[PDB]
Amino acid sequence: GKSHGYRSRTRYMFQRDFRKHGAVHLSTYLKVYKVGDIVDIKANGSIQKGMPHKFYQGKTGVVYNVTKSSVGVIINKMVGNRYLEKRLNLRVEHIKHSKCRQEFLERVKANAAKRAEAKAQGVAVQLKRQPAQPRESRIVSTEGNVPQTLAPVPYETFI
Amino acid sequence: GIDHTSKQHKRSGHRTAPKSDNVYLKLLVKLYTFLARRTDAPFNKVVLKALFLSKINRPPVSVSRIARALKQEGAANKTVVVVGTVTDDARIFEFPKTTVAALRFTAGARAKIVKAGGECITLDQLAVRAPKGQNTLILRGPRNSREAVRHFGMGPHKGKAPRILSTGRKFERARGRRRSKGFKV
Amino acid sequence: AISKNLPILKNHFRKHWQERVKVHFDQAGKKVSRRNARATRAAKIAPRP
Amino acid sequence: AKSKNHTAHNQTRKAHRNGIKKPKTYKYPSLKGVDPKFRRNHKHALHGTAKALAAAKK
Amino acid sequence: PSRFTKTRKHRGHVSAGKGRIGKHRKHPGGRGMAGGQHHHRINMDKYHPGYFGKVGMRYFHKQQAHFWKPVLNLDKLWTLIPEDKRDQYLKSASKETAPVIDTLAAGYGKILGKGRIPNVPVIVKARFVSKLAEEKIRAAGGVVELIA
Amino acid sequence: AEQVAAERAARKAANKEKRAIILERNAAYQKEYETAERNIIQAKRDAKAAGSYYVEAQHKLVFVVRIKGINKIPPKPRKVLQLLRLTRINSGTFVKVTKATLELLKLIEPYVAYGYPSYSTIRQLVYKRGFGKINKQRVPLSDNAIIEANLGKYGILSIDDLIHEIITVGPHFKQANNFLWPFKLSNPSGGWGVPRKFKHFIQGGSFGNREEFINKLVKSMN
Amino acid sequence: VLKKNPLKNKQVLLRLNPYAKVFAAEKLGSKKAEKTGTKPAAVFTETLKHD
RNA sequence: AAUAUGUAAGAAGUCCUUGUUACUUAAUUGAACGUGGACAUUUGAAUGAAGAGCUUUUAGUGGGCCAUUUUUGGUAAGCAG
RNA sequence: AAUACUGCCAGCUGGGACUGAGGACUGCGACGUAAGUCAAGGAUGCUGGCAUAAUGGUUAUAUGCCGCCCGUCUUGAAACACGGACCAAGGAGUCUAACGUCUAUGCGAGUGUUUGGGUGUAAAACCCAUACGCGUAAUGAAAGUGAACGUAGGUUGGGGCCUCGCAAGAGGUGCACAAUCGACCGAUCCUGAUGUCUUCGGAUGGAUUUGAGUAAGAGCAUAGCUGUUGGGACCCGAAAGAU
RNA sequence: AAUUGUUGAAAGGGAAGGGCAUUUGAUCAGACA
Ligand SMILES: [Mg+2]
Ligand SMILES: [Mg+2]
Ligand SMILES: [Mg+2]
Ligand SMILES: [Mg+2]
Ligand SMILES: [Mg+2]
Ligand SMILES: [Mg+2]
Ligand SMILES: [Mg+2]
Ligand SMILES: [Mg+2]
Ligand SMILES: [Mg+2]
Ligand SMILES: [Mg+2]
Ligand SMILES: [Mg+2]
Ligand SMILES: [Mg+2]
Ligand SMILES: [Mg+2]
Ligand SMILES: [Mg+2]
Ligand SMILES: [Mg+2]
Ligand SMILES: [Mg+2]
Ligand SMILES: [Mg+2]
Ligand SMILES: [Mg+2]
Ligand SMILES: [Mg+2]
Ligand SMILES: [Mg+2]
Ligand SMILES: [Mg+2]
Ligand SMILES: [Mg+2]
Ligand SMILES: [Mg+2]
Ligand SMILES: [Mg+2]
Ligand SMILES: [Mg+2]
Ligand SMILES: [Mg+2]
Ligand SMILES: [Mg+2]
Ligand SMILES: [Mg+2]
Ligand SMILES: [Mg+2]
Ligand SMILES: [Mg+2]
Ligand SMILES: [Mg+2]
Ligand SMILES: [Mg+2]
Ligand SMILES: [Mg+2]
Ligand SMILES: [Mg+2]
Ligand SMILES: [Mg+2]
Ligand SMILES: [Mg+2]
Ligand SMILES: [Mg+2]
Ligand SMILES: [Mg+2]
Ligand SMILES: [Mg+2]
Ligand SMILES: [Mg+2]
Ligand SMILES: [Mg+2]
Ligand SMILES: [Mg+2]
Ligand SMILES: [Mg+2]
Ligand SMILES: [Mg+2]
Ligand SMILES: [Mg+2]
Ligand SMILES: [Mg+2]
Ligand SMILES: [Mg+2]
Ligand SMILES: [Mg+2]
Ligand SMILES: [Mg+2]
Ligand SMILES: [Mg+2]
Ligand SMILES: [Mg+2]
Ligand SMILES: [Mg+2]
Ligand SMILES: [Mg+2]
Ligand SMILES: [Mg+2]
Ligand SMILES: [Mg+2]
Ligand SMILES: [Mg+2]
Ligand SMILES: [Mg+2]
Ligand SMILES: [Mg+2]
Ligand SMILES: [Mg+2]
Ligand SMILES: [Mg+2]
Ligand SMILES: [Mg+2]
Ligand SMILES: [Mg+2]
Ligand SMILES: [Mg+2]
Ligand SMILES: [Mg+2]
Ligand SMILES: [Mg+2]
Ligand SMILES: [Mg+2]
Ligand SMILES: [Mg+2]
Ligand SMILES: [Mg+2]
Ligand SMILES: [Mg+2]
Ligand SMILES: [Mg+2]
Ligand SMILES: [Mg+2]
Ligand SMILES: [Mg+2]
Ligand SMILES: [Mg+2]
Ligand SMILES: [Mg+2]
Ligand SMILES: [Mg+2]
Ligand SMILES: [Mg+2]
Ligand SMILES: [Mg+2]
Ligand SMILES: [Mg+2]
Ligand SMILES: [Mg+2]
Ligand SMILES: [Mg+2]
Ligand SMILES: [Mg+2]
Ligand SMILES: [Mg+2]
Ligand SMILES: [Mg+2]
Ligand SMILES: [Mg+2]
Ligand SMILES: [Mg+2]
Ligand SMILES: [Mg+2]
Ligand SMILES: [Mg+2]
Ligand SMILES: [Mg+2]
Ligand SMILES: [Mg+2]
Ligand SMILES: [Mg+2]
Ligand SMILES: [Mg+2]
Ligand SMILES: [Mg+2]
Ligand SMILES: [Mg+2]
Ligand SMILES: [Mg+2]
Ligand SMILES: [Mg+2]
Ligand SMILES: [Mg+2]
Ligand SMILES: [Mg+2]
Ligand SMILES: [Mg+2]
Ligand SMILES: [Mg+2]
Ligand SMILES: [Mg+2]
Ligand SMILES: [Mg+2]
Ligand SMILES: [Mg+2]
Ligand SMILES: [Mg+2]
Ligand SMILES: [Mg+2]
Ligand SMILES: [Mg+2]
Ligand SMILES: [Mg+2]
Ligand SMILES: [Mg+2]
Ligand SMILES: [Mg+2]
Ligand SMILES: [Mg+2]
Ligand SMILES: [Mg+2]
Ligand SMILES: [Mg+2]
């Protein structure tokens, strides 16, 4: 019949990275997780215990619980026409801290400074992010830079 | 041809006049649309709506839920307003003075209010006393104290009262309700 | 014939019940008849009560 | 009499009618599945700092 | 009445609102509670968990009445006194003269203690009290007098 | 009771001051406009003079009209058409050019024709078929007091104060441009020029960015 | 009760935009711009006519 | 790789001060929850928004078929998936 | 120098078509030294014809273009798929018992006169004692026990109201509702005080356990659309089986 | 009512009936004042 076991189809998903097999390096267990941390899930094939289901691979969530060797991560899986709440019990080897918030944090502290230094200067701030605007006008120089004229080339084979 | 972004010809889904046919109800509704159109006071807009609410959404306000409201800091001289009937509660032993304006007062609670030295105002006397609702404290009854809402959202692990006629053991209490008869919920 | 979230009912109508329906159409009848029955017993019974 | 076996045709049509609702978010989430030994002590923690704050309006 | 019935509105359309594919045949699922373990089990577990199978003990020839024992809380209690008489005793709370309430005369079997009665002494005759009911009475200076 | 001419006077005098501010305002844009244009003309000249090449700024405003009808549209372009408020055929809106919307225009090129509006065609769009969203209620612009009531918050108290905010992509181009109901154009009055419409402008159809050729299109559809 | 297009209704053209009278009165629509005579560098002319 | 796909873009925020406990540390260490204080809409991209959220009950349906693109079986099919 | 080409003008101007909604005034303006005038929030002026089958409605016919049999089941029917020659008159979701949601009404910690009695202008209307039913307590298989640490709790959002301010806004209080952490009652598991007819008694404090519970009641009754189950059960239909 | 006879009117080159439109014939309302 058909097959649909718990790790079905994960041939390459749980493979190990090229020339990167073996013990997990000792920082993986030196990282520290707190309730509220945003973490990325990537299962480690070498650590069978406390492993996410293939669905939660590549998926980011928030820790809600911190145990001896593990973290509880709630994740919103969308079943049907709605999202449900899913809490996962992962071990520290399959989780990792998401830099998806660093850009935000790096922008918060920066935003405070831009604001304090401008206020203590004389207002005029503007610290929302804006998209890429079109280019401005410019004058390009011909000096040392005469236009090299091109034409399409004929047909050849060289085989 | 327009690519519509929203359902077309959709009713707002809020009542517009009470569904009741009571003449006197329509008169109070008459009074209060006027007040609500020409006063800029919010209290009139709220009151105007409550007059449309169906009997479910007019749970009785007990006389003791009122006495509680007057125990709020700085709320004890406010004149409470109930857009519904007010029921007596034999469980409070001391009731304060104050003025309660309602659609109905039960025989029991009108006593308990008047006895302790208060006053029972119909919602139009209230309009005259307080066109902007000055010094009013509107109380609503408890809506989900209704019995029927026990059965709403029934389902596995929802803890939610089966629509049952006779009860007791022998009445939906075995397989699927205990670890030893198949499973539990 | 099981559907929706409805209370399980027990409407015992699987015998030939329509044969044994008693409508008390004579309710007013038999009260009139009971009142007259006592008004006769009263009179038969002399001053006894 | 064979007939069709399966399709996801038209299912995303339907799911999008009344939405794909966002997951809903609450300040103060539930402690459901949190370590018991933490919660036990934390029950006593709030109790304590509750008591200290009534002692701040005594 | 029949003039408001939706079938008046269905007149003229072929199917009476019952569908052209799906028809309105006799009994598709079978009659009654048929197949509550089979084609209808999804609806029996949920909406009706606990329906199949046995629990507890049988009890041949149980006479309810044996177990007649209505309950009343301190919650009420003072309500068993007529309201005019009531205020007389609420004030002048003492021993020497304290109301007798025959809660069986009011047709109650047990007194529970839902909560808080004024500090008036009351003499409570009843068949059964709850530990709290009985303790809360005393804190007001009343007693409970076991009757039958 | 006075008012009669008393508060008639208080108003009619202040209605004369508003037109005063508008006249001195509209006079200024005009100077700005032509001097802006003459400056560029001289930029290009002075560059060839200096043996070099003047490249203009990329346009920052664009005007998009829906070319394609309503049905058989894939879900993604179909959202973007809704977000761009072009939900019916031949209507059109202005769009500010940024990375985050240049990528929107890309996603709907098979269904829209757009390009670079000239002051003349922005002017004649607002004047003739310019309406305002005011409690929805698509209101015709017909009087300058309509605008100031709803856009006076942000400057902008004349119909040309609008056009100025649009054409220059001002600080409040979002609120000014959204204040305008989508423009409802008719079919081009001389026809489309191409035999078949739903090819790119470059391939001899009508859709995509035809740059300043949008003006001849739009002017016939107005 | 009836939108009058400006553009062809002078009355309404002047209800909006009071500058319309200035603008008409000073031609402006046909403003003769300044006559200058800058000629292009030969680098420009060469590369233009080049191949 | 392309196309698809997880998360983030703030008031439920950020920073100072220092309380509660039975958890935890060699330790008033930490963890969790707090009292008190400092900073407002350029308060943290875009575009849109005939508003947003929520609750109850109930019909019909549960034979589907076609097109472009991807694609399995078959020499193929107006074939089967 | 000119011209083309492309673009602009709040430059002028002719021919043609369709429309004329609104019904005192009110608005934004324009022209005028001015008085006034205007094409400025929707047609008026002048002239003629007939006052009639002239126009218009109906109808029959002709002409241009167009138009397959309805009903049904079906992915697909005009089908070489079925029913239907024609017309009249019958002709199919009903009533009941018990229910879910919703709504209107009565009264409300209650509610329900109509088994019955009283009475009557007599199947009506009017009146009513004792019970009973449902509700006001839950939880255990059961024996049983049985709902305030506290302003009936803390936190966060809440309409409304109160206070300051001209206002914008700030504080105060905050029902309903939602989220969260606690407290109470029963089941389960621990703990086992003071005592004792030495095995009875079970205070007290607890636990990732558990209940259709408590935490200032919301119910009862009549009615109605829809929906549910049993009934001949929307109407018509077996092959059979039994006495 | 189906259906039939008579009389009157009208149309008909392998069906009939229908839609929008107008000519022609027949017929009729209203409005003028
Ligand atoms: Mg397989
Ligand atoms: Mg695999
Ligand atoms: Mg193992
Ligand atoms: Mg309502
Ligand atoms: Mg409520
Ligand atoms: Mg209850
Ligand atoms: Mg219910
Ligand atoms: Mg039960
Ligand atoms: Mg269901
Ligand atoms: Mg029976
Ligand atoms: Mg049977
Ligand atoms: Mg029988
Ligand atoms: Mg009989
Ligand atoms: Mg009789
Ligand atoms: Mg089969
Ligand atoms: Mg097949
Ligand atoms: Mg199927
Ligand atoms: Mg009827
Ligand atoms: Mg009808
Ligand atoms: Mg219908
Ligand atoms: Mg019909
Ligand atoms: Mg139906
Ligand atoms: Mg159907
Ligand atoms: Mg049918
Ligand atoms: Mg079908
Ligand atoms: Mg099932
Ligand atoms: Mg059973
Ligand atoms: Mg047994
Ligand atoms: Mg037994
Ligand atoms: Mg007790
Ligand atoms: Mg836009
Ligand atoms: Mg591009
Ligand atoms: Mg031409
Ligand atoms: Mg033409
Ligand atoms: Mg063409
Ligand atoms: Mg062609
Ligand atoms: Mg045009
Ligand atoms: Mg590639
Ligand atoms: Mg994406
Ligand atoms: Mg301490
Ligand atoms: Mg603070
Ligand atoms: Mg945004
Ligand atoms: Mg964008
Ligand atoms: Mg917007
Ligand atoms: Mg809106
Ligand atoms: Mg349904
Ligand atoms: Mg099936
Ligand atoms: Mg179904
Ligand atoms: Mg079927
Ligand atoms: Mg392919
Ligand atoms: Mg096929
Ligand atoms: Mg030209
Ligand atoms: Mg021109
Ligand atoms: Mg007119
Ligand atoms: Mg008119
Ligand atoms: Mg003048
Ligand atoms: Mg005029
Ligand atoms: Mg005539
Ligand atoms: Mg004549
Ligand atoms: Mg005629
Ligand atoms: Mg006539
Ligand atoms: Mg004539
Ligand atoms: Mg005529
Ligand atoms: Mg004829
Ligand atoms: Mg004909
Ligand atoms: Mg044809
Ligand atoms: Mg037919
Ligand atoms: Mg077939
Ligand atoms: Mg079908
Ligand atoms: Mg076919
Ligand atoms: Mg057919
Ligand atoms: Mg055929
Ligand atoms: Mg057949
Ligand atoms: Mg036949
Ligand atoms: Mg029938
Ligand atoms: Mg019925
Ligand atoms: Mg009621
Ligand atoms: Mg009671
Ligand atoms: Mg009677
Ligand atoms: Mg009488
Ligand atoms: Mg009689
Ligand atoms: Mg009487
Ligand atoms: Mg009696
Ligand atoms: Mg009773
Ligand atoms: Mg009972
Ligand atoms: Mg109950
Ligand atoms: Mg109680
Ligand atoms: Mg209990
Ligand atoms: Mg019991
Ligand atoms: Mg015991
Ligand atoms: Mg305690
Ligand atoms: Mg205690
Ligand atoms: Mg807290
Ligand atoms: Mg506030
Ligand atoms: Mg507060
Ligand atoms: Mg407990
Ligand atoms: Mg248990
Ligand atoms: Mg047990
Ligand atoms: Mg129960
Ligand atoms: Mg209750
Ligand atoms: Mg109720
Ligand atoms: Mg309903
Ligand atoms: Mg049925
Ligand atoms: Mg038969
Ligand atoms: Mg037979
Ligand atoms: Mg037979
Ligand atoms: Mg047999
Ligand atoms: Mg025989
Ligand atoms: Mg022939
Ligand atoms: Mg005709
Ligand atoms: Mg006349």
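Shown for chain G, in order and in Swiss-Prot numbering: 312-362.
Note that Cβ sites are derived from N, Cα and C of the backbone, with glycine treated the same way.
Here Swiss-Prot describes G:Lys314 to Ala as a published mutagenesis experiment; the accompanying note says: Significantly diminished nuclear localization; when associated with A-315 and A-319. Under DSSP, G:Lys314 (mutagenesis position) is assigned to coil, being neither helix nor strand in the three-state scheme. Long-range Cβ proximity for G:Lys314 (mutagenesis position), meaning a same-chain Cβ under 8 A and a gap of 6 or more residues, is found for none.
Quoting Swiss-Prot on the mutagenesis of G:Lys315 to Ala: Significantly diminished nuclear localization; when associated with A-314 and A-319. Applying an 8 A CB threshold to same-chain residues 6+ apart, the list for G:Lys315 (mutagenesis position) reads G:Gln322, G:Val323.
The local packing around G:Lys319 (mutagenesis position), expressed as other Cβ atoms within 10 Å of its Cβ over all shown chains, amounts to 9. Swiss-Prot gives this note for the published mutagenesis G:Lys319 to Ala: Significantly diminished nuclear localization; when associated with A-314 and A-315.
In Swiss-Prot, a mutagenesis experiment is listed as G:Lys332 to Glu, annotated with the note Leads to an inefficient release from ACL4 with a delayed assembly into the 60S subunit; when associated with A-334. Under a cutoff of 8 A between CB atoms, and with a sequence separation of 6+ in the same chain, the neighbours of G:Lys332 (mutagenesis position) are G:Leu325. A helical conformation is recorded for G:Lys332 (mutagenesis position) in the three-state DSSP classification.
Quoted from Swiss-Prot, the note on mutagenesis experiment G:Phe334 to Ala is: Leads to an inefficient release from ACL4 with a delayed assembly into the 60S subunit; when associated with e-332.
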Exercise. Relative to the Cβ position of G:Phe334 (mutagenesis position), how many further Cβ atoms are located within 10 Å?
Worked result: 15
Exercise. In angstrom units, rounded to an integer, how far apart are the Cα atoms of G:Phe334 (mutagenesis position) and G:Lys319 (mutagenesis position)?
Worked result: 16
Problem set entry | Secondary structure at G:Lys319 (mutagenesis position), reduced by DSSP to three states | coil
